[PDB]
Number of protein chains: 2
Amino acid sequence: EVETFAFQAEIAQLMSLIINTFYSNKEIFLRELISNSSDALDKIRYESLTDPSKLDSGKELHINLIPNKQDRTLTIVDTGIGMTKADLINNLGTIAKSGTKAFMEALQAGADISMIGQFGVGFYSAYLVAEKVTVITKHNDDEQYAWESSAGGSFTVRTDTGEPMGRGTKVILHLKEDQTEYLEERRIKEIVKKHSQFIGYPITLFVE
Amino acid sequence: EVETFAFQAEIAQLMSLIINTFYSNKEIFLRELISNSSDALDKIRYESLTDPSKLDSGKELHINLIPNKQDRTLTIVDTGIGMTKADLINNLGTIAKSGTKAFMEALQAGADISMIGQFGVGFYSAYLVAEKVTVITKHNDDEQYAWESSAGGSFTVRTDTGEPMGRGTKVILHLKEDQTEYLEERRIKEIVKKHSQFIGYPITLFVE
Ligand SMILES: Nc1ncnc2[nH]cnc12
Ligand SMILES: Nc1ncnc2[nH]cnc12
Ligand SMILES: [Cl-]
Ligand SMILES: [Cl-]
């Protein structure tokens, strides 16, 4: 059932860097996850141009944002390309090892943490606000999997027998106790409008 | 030998929009082509993580910028993933039809032309400065091809029997008569430093 894996050394460093650095502009985590969803949505769209059955697992191409104050989670769901087990283990389809290096040398030469997305590892900005991230994903070529990590140098992967999702990726942010502003409808709306207003897919902010 | 193709209607519109709109900040074309090269370089890098023979066609991952005042060309060469014949014909691997729509409605709601890259069709910003663009490309799964267009609603594709390139994409900009500032070493340097200083691949500006 559950496999446990070590982050590679540079990804572990990136995560501590994100967790431990004093840096007040945390809201950018949402931009980077929406933009990740948008890239995933482009890929499956591009595939379907030549093969329409790629869309048998869901014709709709969207992003949903789902706050839940009970569980203290904010979930970003897309119906993009999704990830195979291999992708998930390989740093969630990112080039996280070289991207971290380029990111850390950009911090040397003047960059700040908000530019993380330019190095391909914007996913990890999730740890600006989450103490634990769960990613549920399904790619046409594989089963549904769940990846999880509370950082600390390791992550787990298991086949997911929760809710069948068809195709796509759910990023589930278990928010830190002091970052609950990102479950507030007005706050999420302000952030989407600020950093994500031209995303080319409909973004639905669910209500509670 | 030479096949001729019609641009789809929305891509033809995007190109006239780029060619005919009064818009002074043309230098952004270079950022968008370098960032296209950078995305291509990430892809082949990601592939090689699991299969190293993907790099048999060239281990080096770089961008070269090559001005030539004789021919009045500026060439952007990367050793990224490259494009198959199908990719080339399908709008150079972009989602140009939906990206144009999202781009044109972003222009409705306040965007300007410099934000073109956020809609996936930054390649076409090449027509800010070129009257004719030639793309030479080689992908591990296919032969070398040459795509060309002077806009006007059509493009051509032919197998390329010029110089074997190994793997990657050469974007050859035949500059408009009044845009030769982009062959000047000082100007290209200023632009790379301004918009592309954290690209994670070495960029070599060739000299003449
Ligand atoms: N939404 C997403 N889709 C595919 N791969 C991802 N890696 C991180 N986020 C992703
Ligand atoms: N440099 C590039 N590599 C692959 N596909 C592209 N489409 C446009 N530019 C490209
Ligand atoms: Cl929905
Ligand atoms: Cl070189």
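Heads up, chain A uses Swiss-Prot numbers, so what you see runs 16-223.
Each residue, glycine too, has its Cβ placed from N, Cα and C.
Taking Cβ-Cβ distances under 8 Å and a sequence separation of 6 or more, the neighbours of A:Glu47 (mutagenesis position) in its chain are A:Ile131, A:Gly132, A:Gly137, A:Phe138, A:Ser140. Annotation of the published mutagenesis A:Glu47 to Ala in Swiss-Prot: Strong ATP-binding. Strong interaction with HSF1, HIF1A, ERBB2, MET, KEAP1 and RHOBTB2. No effect on interaction with TSC1; the original residue is retained in the structure shown.
One mutagenesis experiment named in Swiss-Prot is A:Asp93 to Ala, and its note says Impaired ATP-binding. Strong interaction with HIF1A, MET, KEAP1 and RHOBTB2. Loss of interaction with HSF1 and ERBB2. Los of interaction with TSC1. Under DSSP, A:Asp93 (mutagenesis position) is assigned to a strand (E or B) in the three-state scheme. With a cut-off of 8 Å between CB atoms and residues at least 6 apart in sequence, the same chain places A:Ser52, A:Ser53, A:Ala55, A:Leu56, A:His77, A:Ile78, A:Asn79, A:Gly183, A:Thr184, A:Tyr216 near A:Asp93 (mutagenesis position), listed in sequence order.
Quoted from Swiss-Prot, the note attached to the mutagenesis of A:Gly97 to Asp states: Abolishes ATPase activity.
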As a test of the contact definition, list every same-chain residue at least 6 positions from A:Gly97 (mutagenesis position) whose Cβ is closer than 8 Å to its Cβ.
A:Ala55, A:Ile59, A:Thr152, A:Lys153, A:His154, A:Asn155, A:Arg182, A:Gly183, A:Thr184
